[PDB]
Amino acid sequence: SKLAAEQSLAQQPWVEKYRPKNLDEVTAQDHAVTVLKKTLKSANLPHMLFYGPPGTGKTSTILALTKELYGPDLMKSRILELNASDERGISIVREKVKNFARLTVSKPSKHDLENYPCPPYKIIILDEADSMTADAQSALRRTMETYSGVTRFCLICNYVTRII
Amino acid sequence: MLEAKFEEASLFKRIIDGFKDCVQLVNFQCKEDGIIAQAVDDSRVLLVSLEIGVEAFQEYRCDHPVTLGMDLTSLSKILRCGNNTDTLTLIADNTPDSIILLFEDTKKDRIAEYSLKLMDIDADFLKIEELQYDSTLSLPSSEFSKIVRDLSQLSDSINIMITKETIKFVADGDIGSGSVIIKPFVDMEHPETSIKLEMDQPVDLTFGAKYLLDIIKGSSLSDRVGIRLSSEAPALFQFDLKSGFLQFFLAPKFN
Amino acid sequence: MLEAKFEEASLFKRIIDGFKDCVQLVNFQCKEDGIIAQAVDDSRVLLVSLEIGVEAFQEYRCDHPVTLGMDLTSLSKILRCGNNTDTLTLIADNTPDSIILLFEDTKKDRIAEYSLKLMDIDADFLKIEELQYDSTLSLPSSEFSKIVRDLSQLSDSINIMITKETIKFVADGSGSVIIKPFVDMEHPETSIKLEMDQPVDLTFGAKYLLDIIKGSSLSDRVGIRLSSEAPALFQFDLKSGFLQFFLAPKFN
Amino acid sequence: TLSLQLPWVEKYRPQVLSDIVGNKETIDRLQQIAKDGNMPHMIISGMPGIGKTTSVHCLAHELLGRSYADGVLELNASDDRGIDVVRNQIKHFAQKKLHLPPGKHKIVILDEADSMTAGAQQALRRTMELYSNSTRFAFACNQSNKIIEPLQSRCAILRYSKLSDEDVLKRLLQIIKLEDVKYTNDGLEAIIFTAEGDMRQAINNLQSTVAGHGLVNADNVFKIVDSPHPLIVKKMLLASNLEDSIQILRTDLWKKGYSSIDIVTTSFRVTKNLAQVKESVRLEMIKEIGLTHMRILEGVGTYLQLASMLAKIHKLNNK
Amino acid sequence: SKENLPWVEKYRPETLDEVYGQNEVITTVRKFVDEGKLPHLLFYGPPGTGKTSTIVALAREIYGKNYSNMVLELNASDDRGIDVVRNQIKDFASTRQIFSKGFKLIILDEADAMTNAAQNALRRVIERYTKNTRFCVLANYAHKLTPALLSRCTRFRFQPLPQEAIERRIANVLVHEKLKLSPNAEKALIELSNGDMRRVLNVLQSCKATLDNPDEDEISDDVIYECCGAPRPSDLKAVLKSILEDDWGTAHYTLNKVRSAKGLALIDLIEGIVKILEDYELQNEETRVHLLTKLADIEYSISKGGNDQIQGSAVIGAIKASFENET
Amino acid sequence: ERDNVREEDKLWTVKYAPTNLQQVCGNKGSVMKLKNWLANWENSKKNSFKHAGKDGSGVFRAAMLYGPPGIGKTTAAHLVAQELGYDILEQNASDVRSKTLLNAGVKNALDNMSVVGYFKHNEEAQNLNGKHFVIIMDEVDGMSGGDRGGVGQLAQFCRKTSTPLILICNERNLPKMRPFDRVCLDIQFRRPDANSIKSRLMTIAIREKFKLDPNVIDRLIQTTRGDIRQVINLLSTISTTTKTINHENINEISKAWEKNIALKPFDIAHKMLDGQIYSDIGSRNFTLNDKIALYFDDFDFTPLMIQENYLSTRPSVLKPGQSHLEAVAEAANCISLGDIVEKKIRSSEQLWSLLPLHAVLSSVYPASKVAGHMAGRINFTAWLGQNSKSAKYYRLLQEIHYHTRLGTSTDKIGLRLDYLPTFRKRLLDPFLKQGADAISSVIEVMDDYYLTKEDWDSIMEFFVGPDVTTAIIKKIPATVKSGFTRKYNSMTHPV
DNA sequence: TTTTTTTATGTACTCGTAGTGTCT
DNA sequence: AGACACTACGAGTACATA
Ligand SMILES: Nc1ncnc2c1ncn2[C@@H]1O[C@H](COP(=O)(O)OP(=O)(O)OP(O)(O)=S)[C@@H](O)[C@H]1O
Ligand SMILES: Nc1ncnc2c1ncn2[C@@H]1O[C@H](COP(=O)(O)OP(=O)(O)OP(O)(O)=S)[C@@H](O)[C@H]1O
Ligand SMILES: Nc1ncnc2c1ncn2[C@@H]1O[C@H](COP(=O)(O)OP(=O)(O)OP(O)(O)=S)[C@@H](O)[C@H]1O
Ligand SMILES: Nc1ncnc2c1ncn2[C@@H]1O[C@H](COP(=O)(O)OP(=O)(O)OP(O)(O)=S)[C@@H](O)[C@H]1O
Ligand SMILES: [Mg+2]
Ligand SMILES: [Mg+2]
Ligand SMILES: [Mg+2]
Ligand SMILES: [Mg+2]
């Protein structure tokens, strides 16, 4: 269980072995993680758009934030990670993303509420949003604007100009 | 918590078949009196309202009023994986979460535990059918289905006219024009074939055929369709279940 | 203003279903004697005519002769709504831009009217003056439907031979059925009669015969008249009139 | 707020051919045709908001009298108009028998005929040719080029033109007289200026100004309706100095909320439809505008790109 | 609860009195709905101007709290094709209301992403059913709409929010939240918004979270600039002065230290230098042509990546070569 | 009452339609040819269409008519069928015409006589072919098309029939009309002459109480572009208000009834490369909007047609101090820019809103740079055939590389550029120097890399320039090649 | 005077195995 | 009870695109 994961991390490349697991391991991107830590005590996480050069820690930051928010148990049930290795046309955005956003948040267990804040919303992260077509991006507008009470959107990209 | 154990399995299957391809997103409400659910069509033209009391269930236990929203496609997919000989059990936890549909066989230990993830629909539960109706009538299900799917071939609109002791269904289209005139009469050896009609004012109003063709699908539940019509009032098409009722509120056309 | 009334809608329903697939538009003339209607196939190969007199109608009123050009698909859709226990009534007014099919039920207070819009058809009504057919035979319609369904599954062209008081239905693998004229007194319905003057050699298609034999529900006996230089006549008897089919042969 | 009133475009929609202030020639032609009968197949083309649908509707109404309900088949772009519809319903209507006066015919109105598929348009040829003695076809479109030549060969072609300021002014004065609205000459002039030969847009802007301010004045009209988009773009491109064009782009277009895509598209359209400069200068300007549009579409749409486009256009104009 | 929504969603206007910036449009719309003469509306404007909020508050004022049921709201998130129009919109327009008496409202939000066939089918739905229903089309780009559909609706242009309206909304938020804001900080906030309320609300929430205190202090310009990562006017003008006056090596060192000490971006510095040099009164426009062309080229190259040092040196050299002609 | 027709209720098109072959306007040669072909039809069928006469008609059992719309193809065919004593069975695109539908309805009529011919006339034998069918299929070009459809069914029916089969279409040179290339006798109805149309117009004018001078009919025809039907409709439409049109109101009449027809992908190349259009006078007559609409008439071939023959003209818009080579280089640069634009258009994100820009960069600007006279002939774009050939060669090279990957461990291009110059000398060269006893070496070499006979034949087709094997393989003695191909199907090869 | 071209969502047509209510 | 007309959801084929 835990020891197997420790050994696998110890037998992984240094890029993935030393991936920041908490919002404290990030060294230089302090302005964003300060707000991310202060909103961890509150419950008003807004829709976020991470942009910058490659290798600055956007994916690591959002993963550490989702972990510190939901715990290793709700981490697998209250997240929706859509990367560039999947289909992200208009059809996918309209069916899958909208169905997940319209879903209700999963009930936390007894051990979850004791150690983690467990916010009343889930997170739909979209990694590498540069490859998303403009129509599939415009389809996300009302999807993220009306279901903000139950889901939160996190876009990640390198060129902020590629997003409408 | 919520425990709703049915007596059979095909009952809920036919209940969902009544409006399978009619609406999409429903929000059931389970209280101490029973399950009640109203759902608006995608085009916001008709409203399905179903109420099943504690009579159709074999066991019923509801602590607090719970609201479970779900899509009818996923509900149909879950219900199709259940055998017609199994026993159905709806379970809900303290807070509203994925409803547990349990299929329990009566002879072999077959525990089919499906978990349907809920939706988050705006629970805009209104209070409807609390208004006085100008004309009320009741007629067998088969006759209504026949008339509807016979007039739907001549046109796309159906005008219903209630005059003094006179019911009239008119279909005016392009290839032809049909008109059926049924008269109120009550039989004694067959009390179920009677066509009752209590009218206070003449009613003249048109509906669409694409919606009547889906309303008549509910004729598999009951055999006496009640129809309530009035000027500027939703047409009430009521099927009477053995425990509750399933009523479709259809919006009349604009002349 | 014409007003005709049947005893039951089943008669007219079967009459229409007998030839509902060979033609789509048909001109029903209406005189004092009865209703006559002929319709040519869309490929102009099969002409279906029918005549029904007053004996089949409970009531009949036709002040002046009038031709009603009506489609068969819409008429079929309209007649499918009626029930077999209803009394069909055809009603038409002066300048009949439409025709009313009225269904009355005798034991319930239900009156179902259906107004159908007529078509504007080129009424090139050809005369049906009698031509002396070389051979005139008659045999029950059921065996005719069976033999045509048998030869149809083998090929498309069906050759008919009337020779030396023998009938030959051959389909080119290659199948053949030979029929003898034998008159039976104990069973007058299966009496295959034949009057031959010249030996006839005709050749028809598959779909035409398949659609003609589907009308083998009004009469238990069909009469076939053949000539080398004239189209074949397949007559089915009715209670009051008759339903004739006229089929053109194939090249030699 | 329980019920609303009909707009002035629908309320004052002409119901007779005399109330149409469009092209006098074609209107008088349709009037004489409806008065004598024998309406032929026709295709009416033009721009939106000049009286094409109303014209054919008034024609059919005055030609059919009370038999309009049973003799006119109206099919819009909102209804299915595929090959199946033309095969079944249009053919059944053309073959349908109807006793009409000895000078009238059944009319098939097809609104937005430029949207019908090629199969339906091809199937309609023999449908309109075999029943041309009891059924007539009237198409109403915006582009005659979208209708195939075989269909156009069997009908008359009526090309509706833009409504001059005189006709729109007369219609607006008639509407004001029928509505008793306080107006001013400069307000009506501004309405005509912002309408650009669009009668429907003119009536809509007039009703909006009336219900929003009460008095039809140039001030209120310009306050509720901005200046035409293509004219400001033309004035920006035709500027003699780079500073003037930059100031125009900044104040009139960028500070008022006009997106970069709309600006570059209007610039392309104006340069294409321009006639003041030579063909080669217009081609170079279109080339630069397209080079800028290729960056605007990639998400690099900012004020700096439009400023650079204007600078390159002025450098081209700098001999 | 509403206390969990983001500030952009939490402070969404629910009535027409909470929609600032648009006064000529809001008053005319209120008069339309009061006198009853409500035509087909076309709200065209940039993102974050308040079109969706305006139409939602309008439908709320028209139908009451029953807005979500008496109004058909379609957007780009929903499937909007020609068959979708033909069935849904025509059946909604042709029939009557289920809950009350009155006209119907079809809100086609973000209708600039609809197909041309859908608009061609809808343009005759708007004209045929116009006595029992209405159409409101929201758009950011007026070029994606056909002229036929564009001519059937009354066009209302939502101007970018001015200084006074954004300041009023900021004051309302500062009353609703236990937060204080500096005057110069407020001005800088107005400057980096371009009339976008969403950006203002988002960065206000971010600076409130940045305070790291129980909010007994004030939010200054430093907090704002460190939150949005935007360059300060001081560093902007210092870099511009070092480029215009100092040597190549000195200007390079100044740009490097300014962009590396605060972690600023080259695109933000480019935009700031462009905004500053816009007020510069110069000689013959050739220098302005060269400056604009080279800066736009460098911006388009930055929009695709590359070497940041090479692009910074390119900016310096381009500005220097452009101002070398102004002599 | 219903049979009673009214002349004021019929269109001028149908009330003045030709009732006999002597009233058709122009194209007498085509009508006479069709008449001679239909008259000699049964005589040709009697000899299985083997006998051929001086007219050249009799070998094709079916005939096709093609031309612009409205010149009288259908009327001529119907009149010939009526005057030759035949029964007309007419079908067209308005009726459901598919493969299954044609097999159901029409297929049963190619070898079956009519049924109404008997009822019409039997007492007097005017002609033996009165009981015969003629299948007049109008609007053949309106079918669905493709691999599945009634087009191929009719093309195959045109090969086996015992009844005349006339086909009418408006567009002949179409891909869907390709199966009809060599199966039916093709007749072309062309632009009718002005004299016959002039006489017909004079007749219908004096009949309709309408004044008309013969000086306007030429302009009417040239604006109508050979369509008597549109001329008749124009006369019927304008005569109701203006009863005289000689030289005053003809300007507005022509400007209002101009035929806006799309040009063929070859006429667009001629108009685009026309030097007069880009002159100072021609620019304000054929505006830039018209030039862009020219490209938009067919935006799939116009850029290719321009790039094909933009350097095969004599420019007349050369600026002072600019040679032909400079203009051609600028046109090629703009062609490359339009290429980039087109790649951006037909790629992901579907940037089709850039189509007007691609109009100028690919078609308008390169034509304007090189506009002038046409030196030779307008050559069709050869880029399509070269692309098809290169794609086929890439497929073959991919097969060869996937066969020999087990030994080469290189890329497709790395094998084409490097391995083939040695594979040629390994396989083919021993044949030119060692006779027929070098067969075992070649077999072993091709086995060591899993080559095949088809692969061997495909390898020798990649080399160009001074190394072409199309003659070297023919120089090889046939005995050596026969021994090689015989040894190939004998020895076992491990795939 | 003539042939072809990668892909991406919307639109329209077609055959078509399939699921179920009905009649000899 | 079963056969077969009626039928409506689904895979395949193209056809445009300002
Ligand atoms: N701020 C950081 N602190 C510590 N390690 C970091 C930081 N940023 C990146 N890393 C390291 O770099 C690895 C990659 O991090 P990522 O978050 O995937 O980079 P990135 O920003 O996603 O770049 P992309 O995916 O190409 S846009 C992490 O697993 C860490 O080992
Ligand atoms: N000549 C006119 N006289 C009076 N009102 C007119 C005139 N032309 C247009 N209108 C008004 O504009 C409204 C709509 O006109 P339409 O005929 O629908 O426009 P159109 O010419 O058909 O262009 P479309 O429909 O957008 S392709 C009418 O209801 C009238 O109120
Ligand atoms: N005029 C305004 N007054 C007050 N708040 C506003 C105003 N405009 C925008 N906002 C705020 O910004 C949020 C988003 O407004 P929207 O109306 O959704 O923007 P929009 O005008 O529709 O532009 P889009 O949706 O990007 S096309 C609202 O919920 C408010 O919090
Ligand atoms: N040569 C002609 N002389 C006289 N009238 C003609 C001539 N050609 C056509 N017409 C008229 O045009 C009408 C229709 O001619 P058609 O032959 O049907 O046209 P078409 O040449 O077949 O082109 P289509 O129908 O678009 S394929 C006829 O009834 C005549 O009134
Ligand atoms: Mg990443
Ligand atoms: Mg119109
Ligand atoms: Mg919005
Ligand atoms: Mg023709």
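Going by Swiss-Prot, the residues shown for chain F are 286-289, 291-781, listed in order.
Quick check of the header: electron microscopy, 3.4 Å.
Backbone N, Cα and C atoms are what each Cβ position is placed from, and that goes for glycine too.
F:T299 (ATP binding site) falls within a helical segment according to DSSP. Residues near F:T299 (ATP binding site) in space but far in sequence (CB under 8 A, at least 6 apart, same chain), listed by position: F:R515, F:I518, F:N519, F:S522. The ATP binding site annotation in Swiss-Prot covers F:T299, F:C311, F:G353, F:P354, F:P355, F:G356, F:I357, F:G358, F:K359, F:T360, F:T361, F:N456.
Among the mutagenesis entries in Swiss-Prot is F:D427 to H, noted as: In cs mutant CDC44-2; causes cell cycle arrest. Applying an 8 A CB threshold to same-chain residues 6+ apart, the list for F:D427 (mutagenesis position) reads F:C455, F:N456, F:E457, F:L460, F:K462, F:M463.
Here the residue is the original one, while Swiss-Prot reports the published mutagenesis F:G436 to R with the comment In cs mutant CDC44-3/4; causes cell cycle arrest. A sphere of 10 angstroms centred on the C-beta of F:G436 (mutagenesis position) encloses 24 other C-beta atoms.
Of all Cβ atoms in the shown protein chains, 22 besides its own fall within 10 Å of the Cβ of F:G512 (mutagenesis position). Under the three-state DSSP scheme, F:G512 (mutagenesis position) falls in the coil class. For F:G512 to A, Swiss-Prot lists a mutagenesis experiment annotated as follows: In cs mutant CDC44-9; no effect.
Looking at Swiss-Prot, the entry for mutagenesis of F:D513 to N says: In cs mutants CDC44-1/5/8 and CDC44-9; causes cell cycle arrest. Around the Cβ of F:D513 (mutagenesis position), the same chain contributes F:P354, F:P355, F:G356, F:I357, F:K545, each under 8 angstroms and 6 or more positions distant in sequence.
In this structure the alpha carbons, written CA, of F:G353 (ATP binding site) and F:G512 (mutagenesis position) are 10 Å apart. F:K359 (ATP binding site) falls within a helical segment according to DSSP. Per the record's binding annotation for ATP, residues F:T299, F:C311, F:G353, F:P354, F:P355, F:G356, F:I357, F:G358, F:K359, F:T360, F:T361, F:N456 show a top Cα-Cα distance of 19 Å. Comparing CA positions across the recorded positions F:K359, F:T361, F:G512, the one lying closest to F:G436 (mutagenesis position) turns out to be F:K359. Taking the Cβ of F:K359 (ATP binding site) as centre and 10 Å as the limit, one finds 26 other Cβ atoms among all the protein chains shown. Between F:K359 (ATP binding site) and F:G512 (mutagenesis position), the C-alpha separation comes to 13 Å. In this structure the C-alpha atoms belonging to F:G512 (mutagenesis position) and F:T361 (ATP binding site) are separated by 16 Å. The Cβ of F:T361 (ATP binding site) lies under 8 Å from the Cβ of F:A303, F:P304, F:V310, each of which sits 6+ residues away along the same chain. DSSP assigns F:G436 (mutagenesis position) to a helix. Checking the recorded positions F:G353, F:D427, F:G436, F:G512 against ligand 4, not one has its Cβ under 6 Å from it. Cβ neighbours within 10 Å of F:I357 (ATP binding site), excluding its own Cβ and spanning all shown chains: 25. The Cβ neighbour count for F:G353 (ATP binding site), using a 10 Å radius and every protein chain shown, is 22. When secondary structure is read from DSSP and collapsed to three states, F:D427 (mutagenesis position) falls in the helix class.
The number of other Cβ atoms within 10 Å of the Cβ belonging to F:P355 (ATP binding site), over all protein chains shown, comes to 22.
Contact annotation for chain D: of the listed recorded positions (F:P355, F:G436, F:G512, F:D513), F:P355, F:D513 place their CB atoms under 8 A from a CB atom of that chain.
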